[PDB]
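Taking it in order: structure first as structure tokens, then the write-up.
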Amino acid sequence: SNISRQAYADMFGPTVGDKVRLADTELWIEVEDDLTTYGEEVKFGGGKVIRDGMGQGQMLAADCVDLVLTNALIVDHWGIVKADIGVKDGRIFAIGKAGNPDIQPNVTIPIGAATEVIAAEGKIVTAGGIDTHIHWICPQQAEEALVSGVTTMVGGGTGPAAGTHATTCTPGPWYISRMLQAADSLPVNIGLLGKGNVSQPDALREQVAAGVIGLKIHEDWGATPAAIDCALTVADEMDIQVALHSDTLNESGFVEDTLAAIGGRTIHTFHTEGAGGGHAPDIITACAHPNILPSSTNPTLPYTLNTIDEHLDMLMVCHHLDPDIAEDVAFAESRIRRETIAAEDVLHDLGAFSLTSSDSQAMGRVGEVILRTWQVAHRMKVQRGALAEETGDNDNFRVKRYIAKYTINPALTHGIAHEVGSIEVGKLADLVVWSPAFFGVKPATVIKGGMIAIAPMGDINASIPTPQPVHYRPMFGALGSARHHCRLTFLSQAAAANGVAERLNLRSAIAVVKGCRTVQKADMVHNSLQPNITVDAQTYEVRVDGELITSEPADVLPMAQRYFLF
Amino acid sequence: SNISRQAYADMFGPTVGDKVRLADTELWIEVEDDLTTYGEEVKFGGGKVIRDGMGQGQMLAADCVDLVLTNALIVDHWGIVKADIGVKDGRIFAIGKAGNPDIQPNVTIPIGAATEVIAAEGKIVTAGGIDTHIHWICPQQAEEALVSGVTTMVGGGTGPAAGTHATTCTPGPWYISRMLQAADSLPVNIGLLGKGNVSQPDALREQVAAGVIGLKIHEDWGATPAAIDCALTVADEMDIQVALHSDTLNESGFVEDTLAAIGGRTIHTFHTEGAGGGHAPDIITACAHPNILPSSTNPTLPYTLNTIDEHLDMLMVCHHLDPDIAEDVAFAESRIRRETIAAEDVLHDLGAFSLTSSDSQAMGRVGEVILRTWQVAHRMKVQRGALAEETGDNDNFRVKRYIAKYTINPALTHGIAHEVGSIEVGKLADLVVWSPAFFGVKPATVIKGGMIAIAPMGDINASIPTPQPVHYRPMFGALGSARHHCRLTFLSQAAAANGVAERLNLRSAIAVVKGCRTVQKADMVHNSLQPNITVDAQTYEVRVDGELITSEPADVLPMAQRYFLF
Amino acid sequence: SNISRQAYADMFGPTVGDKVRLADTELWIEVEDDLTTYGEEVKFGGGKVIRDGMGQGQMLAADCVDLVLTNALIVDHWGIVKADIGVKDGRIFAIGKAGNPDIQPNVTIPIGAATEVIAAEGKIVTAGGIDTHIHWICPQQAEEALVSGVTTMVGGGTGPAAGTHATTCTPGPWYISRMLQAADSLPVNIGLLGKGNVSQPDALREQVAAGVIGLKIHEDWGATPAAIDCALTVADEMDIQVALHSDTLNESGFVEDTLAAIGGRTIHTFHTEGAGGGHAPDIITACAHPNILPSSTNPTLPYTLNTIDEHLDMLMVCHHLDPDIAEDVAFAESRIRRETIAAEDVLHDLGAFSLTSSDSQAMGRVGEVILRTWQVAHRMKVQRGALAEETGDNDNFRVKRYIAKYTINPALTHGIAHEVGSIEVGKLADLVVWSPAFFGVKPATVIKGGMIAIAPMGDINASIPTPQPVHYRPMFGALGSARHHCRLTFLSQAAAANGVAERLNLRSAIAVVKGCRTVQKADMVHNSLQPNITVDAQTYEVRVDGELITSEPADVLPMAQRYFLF
Amino acid sequence: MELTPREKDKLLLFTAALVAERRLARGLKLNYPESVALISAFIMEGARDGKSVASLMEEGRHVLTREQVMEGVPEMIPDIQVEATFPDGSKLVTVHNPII
Amino acid sequence: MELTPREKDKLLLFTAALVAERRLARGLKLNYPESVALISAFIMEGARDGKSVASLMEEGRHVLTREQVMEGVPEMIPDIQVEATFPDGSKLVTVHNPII
Amino acid sequence: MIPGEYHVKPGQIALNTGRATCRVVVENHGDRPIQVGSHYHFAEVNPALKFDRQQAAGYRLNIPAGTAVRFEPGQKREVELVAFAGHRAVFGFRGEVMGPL
């Protein structure tokens, strides 16, 4: 028959041309496409469409999906569209029109007896986030991260030990083996990084052979030209990534020397702004290179009024520096620069910085990678208006550029984009469901490998699942063997070949990393800019093509006091 | 020598003829028999009876029990007697007189070096409850249920997804397989139900072959004559149970049509009253049939002053109904009828309704199945006096009729009565120990397969286990491999034959279901009545043999504000 | 160059001759030796020593340690020295000078790419404690104990059942098997004790063959001469320990009769003072024998102002005694004697009592074994001054005597000293790190088998791991398979030979007990005194060589109200 | 005490409400979680007191007003639901559009 | 803070007592769990204050009376036991028949 | 109304009915107290208790199960015994019989 658009959005969620405000920010998205056939939408409930002979077919399991997300508004690097999502075997089967081919038109995602449903109408669906800068200081970090919408965590450590407090390194075959075993207990995808600070190659090769998917070079372990070069050489041989935190002291040379050691080979630079580490004060000039995949940690995103005051002591504790010792504090201080902290936000908006990450409990907040990414997007829309790429009266492109930063880009950079990183067919079903009012803040559902792993849950003894108190509680996706089956432990090709999974008796699904040496700045989705950037040796002013790059500190941000109890 | 009865009850608990008040209700039980030999009771402690050469023998493990429950007052469908309980190999070995044959008379339960003891004198002991209407919305439900005294949970779901929120179905082989794996992590016996709403038989057979012990037919998935018939046909072939939640909309027909589809084959009807679902407004007429095994969910047990007000919104949220949409609310409203809600309580007392269950977080409370069962028994004693079957000045028969409702009857109905359901030799040692003052409210000990799984525990650092704060904490019976060994995963005969346990690598003990097609109303212990019941199409008046069936709403109930902090 | 001692202690911790106050007690320790080479100490952090080519070498994993504890102040039975600790393969590799042989002198503990570091400068490091008097009443006890610094727990039980509430016995092969399986879930080393109260040897042999490392003889099970003798005979055959809690009632004889049954064979006497159990009122005379290894439970350590008032009811609840029953209370009362309670503290100081233990939730506090040991040491220094063995102005010897009580002595007594018990090369890396201000109270790090298992951890979402609220949280060492690999399940030689670990499918590392029959009082490190002690039958006065042994009750103790929130 | 999981869970609701209670007392405009906790705890005490479900469904709309909470909060809370032990067992209270 | 499990556990006792404390203040007759929590928390503060075990074993019987609690409650509580850190370490306080 | 209250019918219970009993004067000659349990084989009690051990062979105290009789040092008192049943085989205690009798 006929239905007004307003009542339509109330039942099935918004359609083409309708706009939705992301949480309490100023960012607005507009539905670019709807893959449905008006009047044939599938809906679940008493008297609804998904019922035997109607919206549900007579097909065997092999011919229908296991789970279907009905009427979802997908937000990914490739589009912002309304469609049904079909999941089969823990992986994304299709993105289109669900239903029964027997009585409905254009059904591409068949629903049957074996089909479970998650009603996503009125909800925004995204891929699970990926944080490539984790310090395994405590197992508790995985839950915090999972609750915020991050489904994959890459980094390193052995627990609350000095080494890990400061660096993302899982030292040696023994510790590597141990952490790979402990990883099966975590409800997130994991890949470890070894300590790459060594001049003898065989000491690195064992670590890669033992299981790590990358090597972290940290100045605390000595980020010298010789060490850097050794790691990159092993990296090129074994197809693994190198994450760098350069020499802040300029002890062995300046940024141009470190850059010379790098020799144009692929590398992922941590906290490329430098407040978190790197040559003082122009490690930020790195983002101008084709072999550099630059990321930011989160305490500096975005530039607010309390950022600077908070930074000095945070720095002292993380790297084990003595506040009484003069040189320990001069160092600590040369790292914090209002100029670069301001420039960073703009550089993200321009697409010069391709990744965002936490740097968990080591000058970073594990449950705030997503939240802060959107706070920067909001602050940049507010300060600079629309991007040159935008079209229509919406912020769709800015959203695609920013979402790519904690999803697809981190995945390409670490050679795991073939398994996760976005909502595309064949990839693991790591999805996050959000109510628009809480987008990027608190999720409605967190799905790991096709199984809900964590979600908000009210009174366990109540008559419905909505009564208070409602707080995040672990679900079946996070229980024993169901978890193993729904999570991935990323191994290096050498390790997967050596039978490390069999020897350690790891129980979770195994994925292997590849394509770490081939990625370049050009491959970073929507974030491939290489600007002629400069930094003044004394004033620390950041300049691109001469024009000054800077921004003003926010005093109040969205996704803050309106959502948190503390 | 000689001892007064009062001091006798103080040491060894009550004996024949003594009465005990069940919690703070008006129900009284009277000891019908004592299997001891006065003066030869076994008791544990310094200077007591259970000591080498005295109450404890010189026999090898194979010739003595592993655990003995001394001086217990058993309350089961077959009797209310005082005796010692002997447990061997996780199963009930004997019910009689424990001790040392060397120096004591009539010892049938030998105690030795290998014997552990639980002092049950002054305590009532019951079998663990069985809830056949679980929605696996969250893993947290198992603990809540275990704490209340329910040791077996049957139902279905994949977690907090729409399908499971409304229906007890575990959709398809993948989800079934996944839930069977996750079940090993739960400290309760489990059996799953698949989605039985399909007209093609092979789609059901796979689900049964994949592991489910039953098929749930829910109107939200389409409870049509064709679907119903298909499920029952597969059920008859594979020896599994069908749980039904009929067509409330009368969309495909009335109760007499659904009943015609059923064709006289065995079936378990959910919330047979109808407030929770079923043909409006006379799905209750079903309890008059020989092939119908009727159960109630708990929010309506018993009829109190707030029951009706609370029901409207509870209904809206569970089935995903839109309060703005007229037809969604007319439906919601036709389901709630004061008349049937009142009749239900009487029908339970008469033995017309044989089962009680939760319907966890979907118009039911997982930790209140037992509690509410006794609240109905109390309210019926108060309103109608003694039953025609009673003898003596006690409520023994009413108690046996009511206890059977969440123990043996649910077990026979689902074909697992051969493993659990009551305190009889050979059955799994799923027992619950209660202080009489907290009967049906908060247990003293919950034993799973011969191992204490959960119990009240005070300060972990205290000098004794009684200091505050005392709250339920998991015990060894619920830890890792000890749990696997003490719990059962119920499979279908097809699945057990196909090696599903081996393929999924399930670790817990396995039981198989059988005798689901042969049970009838006549087999329901103490609850086998088939009344000539009628319901008025407009007034909704329930009548049995013409006489009006009704009851008054309680304003205050026992087992409520005197025991709970909130 | 040159550095003042004060600034030296601030960076690298104290050196030779420097003294440190243990917590808020009056005990002072003095560094007896420093194994470093001034100016070549290894330190971690930005710009520090442990960096590629500097404090870190180019050696392969096989040629360097996995973890290094830098600049630790070791406190063990053999010394109080400053040194670096090297750990490899979960075991103590070396105690000396860490660094890079390439550029540093006297390096004995090589550091490389595979080396993780824990900065222990300014920290006291000790071996993990061992409690041999555990009642497995609840699984929660393992965490409480681990948090306090106890890494090994020996004892018995099946959970909150009468038998276990009173006795440390794991009754029979079934329960033994079950507890061995459940033990894999606990983050501590475990060994079980069976019920040794039986006159038929084969009933004991099965228990030892089933897995127990010892047999507990408890009066509640009947501690008769016949039973005692039977257990010791099996013990001598199978190389396992016998822990005794004698006949308080003097029912079968007096202390001299029990002692006659013992026949000079090796035995470990529980709560040798007697308030916790044993012949009334002179079971304390046992410590004068060469075959007796005497220990104390903790509620009586040390003698304070509230000790006596608190004891009567504690006694009643534990052993299931009836306060109304006269004989049950006369008994309860004859057990509590101010005289023996006072003498006990002195006897510990003199080295007549060699062990301290909890007696968890059965007249003992699981998280206070260490804490109370030091409270006695403090109270004895305060009341009696320096020991005859002391040298210099410190309490070093008194500390070595007292530390040995919950570390090496418990380990020798139970035949596990070959695996744990102290910081010596080859032993399992069960270590505890403490800030001097919290010594014996709350640990900085608890390391199990080379992996941090539990530690204080602040805000999980904070930028550093130090922000509030800081409380103990489980670490990777306590997760799944990492835990299995880092913990030991102690078996009896018969059980290890019979393949009990394979049959039960236990996953943790396995250790076997040996040398339980050969230990004597002479072997107890620093606690090998055998005094001519007497007890007056009526006045209960304890006398050694005639001189009266006694002490005054403390009204305020250190390590109390200054550290606990409750 | 023998506190079951559901009793211990509600202790979290109660404590959260204490947080909101003080802030409101300082004169601050409450946020989302504070508002839900505060109105919720009120209802639970209502049941303890013995008030009826029907009464609380009404009283629950007068705990806070649009002027005492942060912008956007009232629309972030279309309803509030809590369960508590009434003199006649556990009951579900649903307050629609509690803040106006 | 470095809170151990036993410290965090007592935080539950304290919070439960806050619940009972308010209800008693409203003039309600306390139930089983409220009564135990309330008398228990009192004893813990007693130790913090430095009072002796013997004194608290006596004071604990004057927190509530048969007239301030629900029917049957006094007989549901034959004794109350709590442990707290006294100036001289942890001690067990046992109050027999606390409510009369 | 009292939650879980017992309603015990008044009267007495006769213990160990039908079995042989016998009285014996016992005197504690020890300097420390001795307390005997209800099922301990009396003939094998603490050697400090002086009495006709021959008459108490195969006997235990005729007291309610679980209770006990105490003897202070120097105490003299007459007790009632009851014969062991079942197999009348004694194992344990002081190891004097260890078989039938």
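Following Swiss-Prot, chain A shows residues 2-567, kept in their order.
The deposited model was determined using X-ray crystallography, 2.3 Å.
Each Cβ is built from the backbone N, Cα and C atoms, and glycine gets one as well.
Swiss-Prot annotations:
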DOMAIN    A:129-567  domain 'Urease'
BINDING   A:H134, A:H136, A:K217, A:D360  Ni(2+) 1 binding site
MUTAGEN   A:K217 to A, C or E  Reduces activity 8000-fold and abrogates binding to nickel ions
BINDING   A:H219  substrate binding site
MUTAGEN   A:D221 to A  Reduces activity 1000-fold and increases KM 10-fold
MUTAGEN   A:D221 to N  Reduces activity 50-fold
MUTAGEN   A:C319 to A  Reduces activity 2-fold, but increases KM only 1.7-fold; optimum pH is 6.7. Reduces binding of nickel ions. Resistant to inactivation by iodoacetamide
MUTAGEN   A:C319 to D  Reduces activity 20-fold, but increases KM only 1.9-fold; optimum pH is 5.2. Reduces binding of nickel ions. Resistant to inactivation by iodoacetamide
MUTAGEN   A:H320 to N or Q  Reduces activity 100000-fold, but increases KM only 3-fold
ACT_SITE  A:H320  active site, proton donor
MUTAGEN   A:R336 to Q  Reduces activity 10000-fold, but has no effect on KM
Sparsest-packed among the recorded positions, when each Cβ's other Cβ atoms within 10 Å are tallied, from A:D221, A:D360:
A:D221
Cα distance (Å, whole number) from A:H134 (Ni(2+) 1 binding site) to A:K217 (mutagenesis position):
10
Greatest C-beta neighbour count within 10 angstroms, which of the recorded positions A:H134, A:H136, A:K217, A:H219, A:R336:
A:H134
Report, in whole Å, the straight Cα-to-Cα distance of A:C319 (mutagenesis position) from A:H136 (Ni(2+) 1 binding site).
11
For A:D221 (mutagenesis position), which of these recorded positions sit within 10 Å, Cα to Cα: A:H134, A:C319, A:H320, A:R336, A:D360?
A:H320
If I take the alpha carbons of A:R336 (mutagenesis position) and A:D360 (Ni(2+) 1 binding site), what is the distance between them in whole Å?
16
Using C-alpha atoms, which one of the recorded positions A:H219, A:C319, A:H320 comes nearest to A:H134 (Ni(2+) 1 binding site)?
A:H219
What's the CA to CA span in angstrom from A:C319 (mutagenesis position) over to A:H219 (substrate binding site)?
13
What is the interatomic distance between the Cα atoms of A:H320 (mutagenesis position) and A:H219 (substrate binding site), given in whole Å?
11
According to DSSP, which of helix, strand or coil covers A:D360 (Ni(2+) 1 binding site)?
coil
Cα separation, A:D360 (Ni(2+) 1 binding site) to A:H219 (substrate binding site) (Å, whole number):
13
Tell me, by DSSP, whether A:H320 (mutagenesis position) is helix, strand or coil?
coil
Neighbours of the Ni(2+) 1 site A:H134, A:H136, A:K217, A:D360: Cβ within 8 Å of the Cβ centroid, same chain, sequence order.
A:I135, A:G156, A:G157, A:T168, A:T169, A:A244, A:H246, A:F271, A:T298, A:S358, A:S359, A:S361, A:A363, A:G365
Check the DSSP secondary structure of A:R336 (mutagenesis position), expressed as helix, strand or coil.
coil
Taking Cβ distances under 8 Å as the criterion, give the subset of the mutagenesis positions A:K217, A:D221, A:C319, A:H320, A:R336 near chain C, ordered by sequence.
A:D221, A:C319, A:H320
With every protein chain in view, what's the tally of Cβ atoms within 10 Å of the Cβ of A:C319 (mutagenesis position), excluding that atom itself?
27
10 Å Cβ neighbour count around A:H320 (mutagenesis position)?
26
Per DSSP, to which secondary structure element type does A:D221 (mutagenesis position) belong, with helix, strand and coil as the options?
helix
